[PDB]
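Notes to accompany the following structure.
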Amino acid sequence: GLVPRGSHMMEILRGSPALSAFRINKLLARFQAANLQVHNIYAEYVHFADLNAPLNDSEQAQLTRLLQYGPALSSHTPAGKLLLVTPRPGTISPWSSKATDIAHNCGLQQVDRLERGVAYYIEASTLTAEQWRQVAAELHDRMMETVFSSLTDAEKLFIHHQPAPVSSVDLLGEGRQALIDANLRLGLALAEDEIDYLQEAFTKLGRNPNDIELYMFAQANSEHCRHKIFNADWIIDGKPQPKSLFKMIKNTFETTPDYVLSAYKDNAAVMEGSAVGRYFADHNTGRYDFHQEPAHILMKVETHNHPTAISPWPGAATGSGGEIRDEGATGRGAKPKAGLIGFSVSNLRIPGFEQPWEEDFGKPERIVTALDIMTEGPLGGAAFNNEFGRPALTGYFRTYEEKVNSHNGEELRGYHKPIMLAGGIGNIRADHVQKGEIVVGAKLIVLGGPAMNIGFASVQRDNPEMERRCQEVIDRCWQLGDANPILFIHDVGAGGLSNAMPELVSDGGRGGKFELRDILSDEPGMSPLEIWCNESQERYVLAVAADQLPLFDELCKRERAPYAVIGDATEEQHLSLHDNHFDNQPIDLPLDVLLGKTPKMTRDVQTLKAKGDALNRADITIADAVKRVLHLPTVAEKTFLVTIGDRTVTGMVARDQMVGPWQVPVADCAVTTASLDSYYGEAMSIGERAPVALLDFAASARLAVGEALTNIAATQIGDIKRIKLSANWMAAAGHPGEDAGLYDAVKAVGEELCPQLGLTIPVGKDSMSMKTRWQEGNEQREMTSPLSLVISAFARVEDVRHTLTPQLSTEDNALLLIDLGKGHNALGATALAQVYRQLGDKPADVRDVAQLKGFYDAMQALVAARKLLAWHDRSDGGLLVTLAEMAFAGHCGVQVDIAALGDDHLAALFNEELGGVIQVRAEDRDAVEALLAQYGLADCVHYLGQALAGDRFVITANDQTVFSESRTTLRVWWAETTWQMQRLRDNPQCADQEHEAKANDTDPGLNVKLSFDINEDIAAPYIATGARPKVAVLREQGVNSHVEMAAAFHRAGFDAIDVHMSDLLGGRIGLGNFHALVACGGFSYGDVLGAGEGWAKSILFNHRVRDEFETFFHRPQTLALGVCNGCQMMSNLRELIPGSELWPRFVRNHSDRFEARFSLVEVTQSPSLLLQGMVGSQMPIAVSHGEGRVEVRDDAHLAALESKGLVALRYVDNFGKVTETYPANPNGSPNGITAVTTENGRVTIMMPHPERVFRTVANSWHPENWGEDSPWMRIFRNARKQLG
Ligand SMILES: Nc1ncnc2c1ncn2[C@@H]1O[C@H](COP(=O)(O)OP(=O)(O)O)[C@@H](O)[C@H]1O
Ligand SMILES: [Mg+2]
Ligand SMILES: [Mg+2]
Ligand SMILES: [Mg+2]
């Protein structure tokens, strides 16, 4: 289908079936839900290749071949009305970018841009003209897509628009009315005092302000960027206040500057880490080596709220993405390590799962429902974390939408405008913590992908791989130690370049002259205002010395990370933006003019305090209360938000959400090791309790600090001063009583609580318009969020191994409760109250500062002395939930008595006061109690009872049964939410299977069977000779699992070398000098055009390199391992590998969702050399993949594979049998297949990640007697011995 397009040719190539069986059954059942009689529906992908030059015969074949991918589903001949859905015209989907890279990397330079769409074929002869428009709607997201009626209509996507000129606003010729008009038109949202500034400014200059200059100024001065509320003066109840919000927060740093390396001086904070071995490839040798040096820790937590309300997936994706840029741009370069996610929404109201407290209060048309946010949002954030390569180890998810009697009387409080939170931690070198000086004449560079028109405008666009490439460049720079060319690096986020650049030069006491036409752009038609102010993603601005340019270029190219020099640093503090096309100057301004601050903001507010009504307990019984509480999304299991995101990448994850043999998501905090050779590390926890604000502001804030602390309490940290905090404030500024409450809240923690505990707040952010106004019926309605503080705690871990979890032990034990509520048992603004549609009287609060510090100090002591068996703090759901979740984690029973907890049983069980339950060895009870008394906690400590093998959850009181149920029953109820979420989001069959497996109490959980000695380093004799064979650690743009892959081969005695595909395509390296090659995991090219396919075809199409691989595979004694993406890549290299004729393809999972699981596999009999002596073994392994399902060409191909004896690994359930049941088998591979070898066994490919779990500490769960090495370390040692 080759049709012209003015200057280029627009080729139309037909793709494979786009929708799976269950997906189609869903669409049809959804059509009838609107009375649309549709006989049958058939979707099919269609590719559109806008190419410049002609495509030769052999090249046309290679193109078609690039475009044949994905699951081999049922293919039908088109029939019915056609509806082509494609990205909206003038927009370039991320798919287009990655797919076009591949085309280029395959030598198809003629391809100007590849783009995809989905051709729907609907048979429904009954539908009217109007009913059709209704159908087209169900088939596309109006925010980013459009529907066509012809495959020809796709030409409208590659149109060449003429470069738009800069527009001037005639102030000199029309007066102030010119700025008034533009402010409205361009939508600048400038306050009267700002228009005055602009008027005087340009009057003094004597010229007209360009639109680009006005927008740039407007963006720099918005609330989001200026934070006027946080720096404003205050008058509360007719009384002037001495400090601003910011100043009060800075107070925590003044009283406690301990361990802080940087704060409020970067877009991230830095704290002291631990001296450990930083592992990376040397610049000169290309070999990975351990560098003994301090690995300081940086942190940051951001919010991408508003965007998420309009378009969830991209809104969440870019929220995490922009935050990753802030970490990477810390100082002169830093490396992101682990992530965290936060979500706050209104009631889910899941169809057919309506909860007792849920009421429909309507919502604005312009935004999406609570459910859609939780359906697409998490996938969006996880998408960026997965494709980029940083584990998502902790987070929170809370629902709240209720008409309640609060500070401003009866109102609708909730989250129609959601809280989308993303943050993380990272490592940074000591000498890079401080930003260097910007020398005059320094080249100003933009690192990242070509800009597009973004910022309806709230619909973002993420290209995670692009950022992965950029990060690799930043990594090469800081690894150059002193030679690090990066002088000053800054991230590009809000305000696009118009903000980022003026900020970079300004922070360096310089100015900058730029060239608009030096900026990389994907769409020519942009105006100077659009090229300079657009908010496209994956961009960094940095400064590099003139003489270091050749090096920076050498680095960017090797990583395929696009960059561009767009300006020069100048002496005079003056911003200049020249345009070469029109030969004019869009920007010409003195920096103090553009950055000139308007008068200080001053808020005169008054206090509002909610009356608060007693809890009406008419329909409240302890039994129904338990059932209700476990069904509140805030309390319920979060598996739908956890398994969708990677949790093992980097091989440094010690403690993830999933806990124990039964992998229950109840881990209170996250923990990572500082490196691949140390037991030190970092920790992350989250404290949040927003509902409490609807009654008391300071209390809610205090509780956030408290919970964060109690959630991290069971980790070996030491001095509390090591725990650094991040404070994120979500509020509805202007709303009655929120301003006085926010000040009171910020003060409560900034001036009082945090300084008293010795806790610093080096980072923070704000989002001040957390409200939503609309008209559902005939009148005005409003959904106001409560003041919402989200505290993120961070700390250097002393010993990663001593971290405690909620996994109970059935051995002789003692369940002790640390009740920090001091008997208060408050029920106000709790989960119990929410579950019965109420707010209640009085909420919880930090009752005694000294005891909270004492609590933490005591916990630190018990953790160091190894006197604790388990720990779980009390938060949402109360003591009931803490105990329930512990039982869930230990897969056992609980026998507790609550008579000493006060006469009010409901209160003792459902109050959300700080504290928790510790489990100690029975013989250790008295000593632990005495210790707990030493910190003055005796009155708060109460012996609850003990953990017992079984299925009974029994709560008594002096001699009466207060509550008793099947532990499995509570567990299954507690799961219903994630079950329902997975049913509507994933393959119903999978979600169901996973849910039903939890009802089977006989589940033994993950267990081990070892056919060999886990501690016998069989490679030691070899390593001892000093002779170290080199292994080619092969990566491609997008690979993110290469470092831990090299560290694994390193421990086995190899000298791992960093071999990038560019290195091969450039002749810098040759496989001839290697006896071993390993293809690493990740998301090469963002898995576009089939996971692993672009990477593989990149080799196959370049005959020189192709032969390099074939020659390697055809040698007599060479080894080759392929993990994950590598497994997928190599499976497409069958023609190059001898004895791989029977290998299968790896495609989309049956669940149709990314699976990051700790799955149990068994080592089967095969010629495989890397699995020597492991046959028969059964151990769990890291699984992070979305296209790992084995697929054969027909049953004959599968029988043939089985009879040839090529299967190396199979998934097995916890009972030991090979299973195709989910999630024990995460992808749905036939006969549990996830590893296959060749006839000679010299080549082995597999989906699981053995290299991520070679260290016992990197295993989510493992037997208590394992030493340093896990069973999987054997794979690597086997490779060394085999080489000799
Ligand atoms: N949005 C989220 N994303 C990822 N993990 C999450 C999210 N919300 C909760 N989790 C994880 O689920 C587990 C339980 O969450 P939650 O019940 O909120 O914990 P807690 O009770 O300690 O506050 C934790 O391990 C937590 O990190
Ligand atoms: Mg909880
Ligand atoms: Mg907790
Ligand atoms: Mg929490």
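Numbers here mean position along the shown chain, with the first residue as 1.
So this one's X-ray crystallography, 2.9 Å, going by the header.
Backbone N, Cα and C define each Cβ position, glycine as well.
Spatially close to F217 (mutagenesis position) yet at least six residues away along the chain are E194, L198, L594, judged by Cβ distances under 8 angstroms. In Swiss-Prot, a mutagenesis experiment is listed as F217 to W (Swiss-Prot position 209), annotated with the note This mutant shows a perturbation of the local environment, however has a secondary structure content and a FGAM synthase activity very similar to the wild-type protein.
Residues annotated as ATP binding site in Swiss-Prot: 315-326, 394-396, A667, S875. Neighbour density for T318 (ATP binding site): within 10 A of its CB lie 32 other CB atoms from the protein chains shown.
Annotation note: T672 (mutagenesis position) sits in a strand segment as assigned by DSSP. Around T672 (mutagenesis position), the same-chain residues at least 6 positions away in sequence with a Cβ under 8 Å from its Cβ are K337, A338, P391, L393, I425, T650, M652, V653, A654, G681, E682, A683, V800. According to Swiss-Prot, the experimentally introduced change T672 to W (Swiss-Prot position 683) is described as follows: This mutant shows a disturbance in the secondary structure of the protein and causes a 30% loss in FGAM synthase activity.
Residues or ranges marked as domain 'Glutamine amidotransferase type-1' by Swiss-Prot on the basis of sequence analysis: 1031-1284.
For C1124, the entry in Swiss-Prot reads active site, nucleophile. A sphere of 10 angstroms centred on the C-beta of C1124 (active site, nucleophile) encloses 32 other C-beta atoms. Taken residue by residue with DSSP, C1124 (active site, nucleophile) is part of neither helix nor strand, so it is coil.
Quoted from Swiss-Prot, the note on mutagenesis experiment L1170 to W (Swiss-Prot position 1181) is: This mutant has the same secondary structure content and FGAM synthetase activity as the wild-type protein and exhibits almost no destabilization. Non-local contacts of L1170 (mutagenesis position) by the CB criterion (under 8 A, 6+ apart in sequence, same chain) comprise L1119, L1121, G1241, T1244, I1275, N1278, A1279, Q1282.
Recorded in Swiss-Prot as a mutagenesis result, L1170 to F (Swiss-Prot position 1181) carries the remark: This mutant has a lower overall folding of the secondary structure and shows a 60% loss in FGAM synthase activity.
The mutagenesis experiment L1170 to Y (Swiss-Prot position 1181) is recorded by Swiss-Prot, whose note states: This mutant is extremely deleterious to the structural integrity of the protein.
Following the DSSP three-state reduction, the secondary structure of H1249 (active site) is strand. Residues within less than 8 Å, Cβ to Cβ, of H1249 (active site) and separated from it by at least 6 positions along the same chain comprise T648, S1041, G1081, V1123, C1124, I1181, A1182, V1183, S1184. Among the features that Swiss-Prot reports, active site is placed at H1249 (among others).
Long-range C-beta contacts of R1252 (mutagenesis position), restricted to its own chain and to partners at least six residues apart, with a cutoff below 8 Å, comprise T648, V649, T650, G651, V653, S1041, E1044, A1182, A1258. According to Swiss-Prot, the mutagenesis experiment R1252 to A (Swiss-Prot position 1263) carries the annotation: This mutant is structurally identical to the wild-type protein.
Checking the recorded positions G321, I324, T394, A667, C1124 against ligand 1 with a 6 Å cutoff on the Cβ atom leaves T394, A667, in sequence order. Comparing the binding-site residues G315, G321 on other C-beta atoms within 10 angstroms of each C-beta gives the minimum for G315. Within 10 Å of the C-beta of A667 (ATP binding site) there are 25 other C-beta atoms, taking all protein chains into account.
A count of other CB atoms within 10 A of each Cβ picks out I324 as the most crowded of the binding-site residues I324, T394. Counting 19 residues missing between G455 and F456, the deposited model places the Cα atoms of those two residues 9 Å apart. Secondary structure at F217 (mutagenesis position), as computed by DSSP, is helix.
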